[PDB]
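Chemist: My structure is below; once you've seen it, I'll send some questions.
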Amino acid sequence: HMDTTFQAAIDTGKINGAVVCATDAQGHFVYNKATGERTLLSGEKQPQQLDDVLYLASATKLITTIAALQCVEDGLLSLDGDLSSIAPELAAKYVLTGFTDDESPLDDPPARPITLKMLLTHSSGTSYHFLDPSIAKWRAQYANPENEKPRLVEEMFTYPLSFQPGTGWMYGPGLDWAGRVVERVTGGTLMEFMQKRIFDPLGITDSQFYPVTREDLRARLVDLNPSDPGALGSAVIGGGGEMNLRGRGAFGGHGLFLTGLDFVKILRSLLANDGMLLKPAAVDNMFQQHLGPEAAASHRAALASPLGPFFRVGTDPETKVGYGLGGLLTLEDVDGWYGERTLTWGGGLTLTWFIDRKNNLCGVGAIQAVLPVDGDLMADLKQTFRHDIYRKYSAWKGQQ
Ligand SMILES: C[C@H]1C=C2C=C[C@H](C)[C@H](CC[C@@H](O)C[C@@H](O)CC(=O)O)[C@H]2[C@@H](O)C1
């Protein structure tokens, strides 16, 4: 269970603490717990607190997903519309299909336009070079000889597509592109849009994209410490290969900092479907399979690949899953755990979240790890959270 499992990891020195926040739609069952300690830049230790500012890493993707769907409500975008005009950098990408045996690249022009739905579901073709061996080999020719200049989204993610748009699945910068599209069609920064449309309606004021400049937030950053004087989020990412340090502007793929308490407000608004962020029908559409037949087969292949455990977010290999607007989507019940159409993703190696509408539960679990981060231990700690919270929910339901 969380209490003894987290304490054992603290005792071995592999984590400093954790923040866990879960709730049902109405706030009847609520579980909030901060465990352990944080270290300040001065070396002073403090108990972990529920309003400590956390690095969301790819938990950002859910929030960016919401922002893009709000633009859809506004009429500024559509899920299936052609993005070539707003994002010509995407339209100009070609599809890399393989290499000759003399290692010459083979590519083809894109067969169709890239759409917002493709960006939100990682079926556009844009792939992380560190997850896609083919794109990683292409990247190691057109080498940045480390021009160290800070780069916008469009200047960071310059690789060709990994497959014809709509026909595959690979995790990538789809939401960094979607965030840029939001900035272009609204005429403001992503932080401005999110603050007005997501944070203000929920009474959230303690959030920033990297770099965190606000003095009050920096005083509460878990990741501002002697192991991380740059507050880069190294502990969450598992090691510093920092995109954060080399970036310029907001990165909707991974950039946000937020408290656990504020993150669960976003989850619960979706779970309750209370109209604070999106109209109910728009939310319902998030919880559907949005991969086509070829993309779905590509998705299942990645889930069976050596990176599958990361892409499965703790779900069992026998459970059928798809990808919704915002994360992985389960397609069948697991009795005692996630109901069908549970949406789930995470950040780094240390953070995971879920929204289970059928069983009426949502929650985020964010381990605060010690460098160097033990990846196998993080998976176990995340699994303990994902199952222990349901055991706590059952006990509470039994006591009513
Ligand atoms: C749900 C999780 C799934 C993932 C899929 C593949 C990876 C393991 C992700 C972690 C990436 C991160 O560790 C790598 C970063 O160093 C990226 C970089 O800075 O180079 C992970 C995270 O995005 C969250």
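Don't overthink the numbers, they just go from 1 along the chain as shown.
Cβ atoms here come from the backbone N, Cα and C positions, even for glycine.
Annotated active site, nucleophile per Swiss-Prot: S58, in sequence order, evidence recorded as experimental evidence. Here Swiss-Prot flags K61, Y171 as active site, proton acceptor, drawing on experimental evidence. Quoting Swiss-Prot on the mutagenesis of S58 to A (Swiss-Prot position 57): Abolishes the catalytic activity. Here Swiss-Prot describes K61 to A, H, Q, R or S (Swiss-Prot position 60) as a published mutagenesis experiment; the accompanying note says: Abolishes the catalytic activity. According to Swiss-Prot, the mutagenesis experiment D107 to A (Swiss-Prot position 106) carries the following note: Leads to improved solubility and thermostability. For the published mutagenesis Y128 to A (Swiss-Prot position 127), Swiss-Prot gives the following note: Abolishes the catalytic activity. For the published mutagenesis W345 to A (Swiss-Prot position 344), Swiss-Prot gives the following note: Decreases the catalytic activity.
Help me picture these features in the structure, burial and contacts included.
Modeler: Here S58 (mutagenesis position) comes close to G253, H254, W345, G346, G347, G348: these same-chain residues lie at least six apart in sequence, with C-beta atoms under 8 angstroms from its C-beta.
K61 (mutagenesis position) counts 27 other C-beta atoms within 10 Å of its own C-beta, drawing on all protein chains shown.
Listed in sequence order, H122, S127, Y128, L131, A302, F311 are the same-chain residues six or more apart from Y171 (active site, proton acceptor) with CB atoms under 8 A from its CB.
In the three-state DSSP assignment, the secondary structure recorded for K61 (mutagenesis position) is helix.
Secondary structure at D107 (mutagenesis position), taken from DSSP and collapsed to helix, strand or coil, is strand.
Counting every protein chain shown, the Cβ of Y128 (mutagenesis position) has 18 other Cβ atoms within 10 Å.
When other Cβ atoms within 10 Å of the Cβ of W345 (mutagenesis position) are tallied across all protein chains shown, the result is 22.
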Chemist: Rounded to an integer, what is the Cα-Cα distance in Å between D107 (mutagenesis position) and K61 (mutagenesis position)?
Modeler: 29
Chemist: Check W345 (mutagenesis position) against DSSP and tell me helix, strand or coil, would you?
Modeler: strand
Chemist: Taking only the mutagenesis positions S58, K61, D107, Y128, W345, which have a CB closer than 6 angstroms to any atom that belongs to ligand 1?
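Modeler: Close enough to ligand 1 are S58, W345.
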